[PDB]
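Enquirer: Submitted below is the structure of interest, expressed as structure tokens.
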There are 2 protein chains.
Amino acid sequence: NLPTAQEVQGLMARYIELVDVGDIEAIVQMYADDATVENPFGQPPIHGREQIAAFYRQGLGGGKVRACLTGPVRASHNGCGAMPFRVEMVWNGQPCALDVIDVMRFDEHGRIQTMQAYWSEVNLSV
Amino acid sequence: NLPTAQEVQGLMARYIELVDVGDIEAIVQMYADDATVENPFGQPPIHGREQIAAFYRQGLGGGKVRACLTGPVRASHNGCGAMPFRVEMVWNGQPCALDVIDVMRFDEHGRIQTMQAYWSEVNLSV
């Protein structure tokens, strides 16, 4: 159901693990039907499951992307949480790192209803 | 005006410095006159500088508190950002620490319009 604080910590950690191995189908399953993705926050929300899958396959398709928590998950009692992490990727044909904070709201089924990924170019390191 | 990504990084870092030193009046002046605070996220919003001042005095006025960033500020291009930090307090007569992520939205005068502090008891260490 609506994840407890401890369950939010578990779910958000699981998200990171799935991104880190690059299981696109498993990531998309975490999302609710009405989910929205704002990534980076400030850009228009992505919605529709096909569209969210296309977003992740575009980002993770190369198969080389890595991700890890860089601090503990902060969770609420209303099914939300926030986490700091770092993504290792490739930009301009070179290895890079991107520092991100994700804010997630889960629904009463334990699926992601809204996600918001905070980062900009100030958070990229070549 | 509406802070750029770099300006958001600067403002949110300054906020941490003000909490760390406990300058309640300076903190309150970083907020818009009609700002809303949700701390912890999940609890009822408090509204306006009078209420926000009372909230920070309750948290910071008594026993002395320390605060520091535990990772970089993640900023957007629409005047928003998110940051991870740790608050050190004295509970009972013994030290405790609280891991928090704040999300802030600034207005076009450079003041905090809204903020959300993500944490729960899972983030406390006595």
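Going by Swiss-Prot, the residues shown for chain A are 2-127, listed in order.
So this one's X-ray crystallography, 1.4 Å, going by the header.
Just so it is clear, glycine is given a Cβ too, placed from its N, Cα and C backbone atoms.
Looking at Swiss-Prot, you'll find the mutagenesis A:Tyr16 to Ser noted as follows: Reduces activity 20-fold. In Swiss-Prot, a published mutagenesis experiment is listed as A:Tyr16 to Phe, annotated Reduces activity 2000-fold. Reduces activity 10000-fold; when associated with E-103; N-103 or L-103. Among the features that Swiss-Prot reports, active site, proton donor is placed at A:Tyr16. Quoted from Swiss-Prot, the note on mutagenesis experiment A:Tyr32 to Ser is: Reduces activity 4-fold. Among the mutagenesis results in Swiss-Prot, A:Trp92 to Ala has the note: Slightly reduces activity. Reduces protein stability. The residue drawn here is the original one. According to Swiss-Prot, the mutagenesis experiment A:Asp103 to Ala or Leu carries the following note: Reduces activity 100-fold. Reduces activity 10000-fold; when associated with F-16. Summarising the annotation, Swiss-Prot assigns substrate binding site to A:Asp103 and lists experimental evidence as the type of evidence. One mutagenesis experiment named in Swiss-Prot is A:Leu125 to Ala, and its note says Slightly reduces activity and reduces protein stability; when associated with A-127. Here Swiss-Prot notes a mutagenesis experiment, A:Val127 to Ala, with the remark: Slightly reduces activity and reduces protein stability; when associated with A-125.
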Enquirer: Where A:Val127 (mutagenesis position) and A:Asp103 (mutagenesis position) are concerned, what is their Cα separation in Å, rounded?
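Expert: Answer for this pair: 21 Å between alpha carbons.
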Enquirer: Quick one, of the mutagenesis positions A:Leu125, A:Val127, which Cβ has the fewest other Cβ within 10 Å?
Expert: A:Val127
Enquirer: Round to a whole number and give the Cα-to-Cα distance in Å for the pair A:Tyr16 (mutagenesis position) and A:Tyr32 (mutagenesis position).
Expert: 10
Enquirer: Would you please pick out, from the mutagenesis positions A:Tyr16, A:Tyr32, A:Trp92, the one with the fewest other Cβ atoms within 10 Å of its Cβ?
Expert: A:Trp92
Enquirer: Sort the mutagenesis positions A:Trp92, A:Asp103, A:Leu125 by C-alpha distance from A:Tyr32 (mutagenesis position) and give me just the closest.
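Expert: Result: the closest of the mutagenesis positions to A:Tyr32 (mutagenesis position) is A:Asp103.
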Enquirer: Is it possible to get the count of other C-beta atoms within 10 angstroms of the C-beta of A:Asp103 (mutagenesis position)?
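Expert: Taking every protein chain into account, the count is 25.
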Enquirer: Look up A:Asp103 (mutagenesis position) in the DSSP assignment and report helix, strand or coil.
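Expert: In the DSSP reduction, A:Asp103 (mutagenesis position) maps to strand.
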Enquirer: Distance between A:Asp103 (mutagenesis position) and A:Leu125 (mutagenesis position) at the Cα atoms, whole Å?
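Expert: A:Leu125 (mutagenesis position) has its Cα 16 Å from the Cα of A:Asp103 (mutagenesis position).
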Enquirer: Need the DSSP three-state call for A:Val127 (mutagenesis position) to compare against my parser.
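Expert: Note: A:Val127 (mutagenesis position) is coil by DSSP, not helix or strand.
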Enquirer: Fill in the CA-CA distance, A:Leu125 (mutagenesis position) to A:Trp92 (mutagenesis position), as an integer in Å.
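Expert: Cα-Cα distance, A:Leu125 (mutagenesis position) to A:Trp92 (mutagenesis position): 10 Å.
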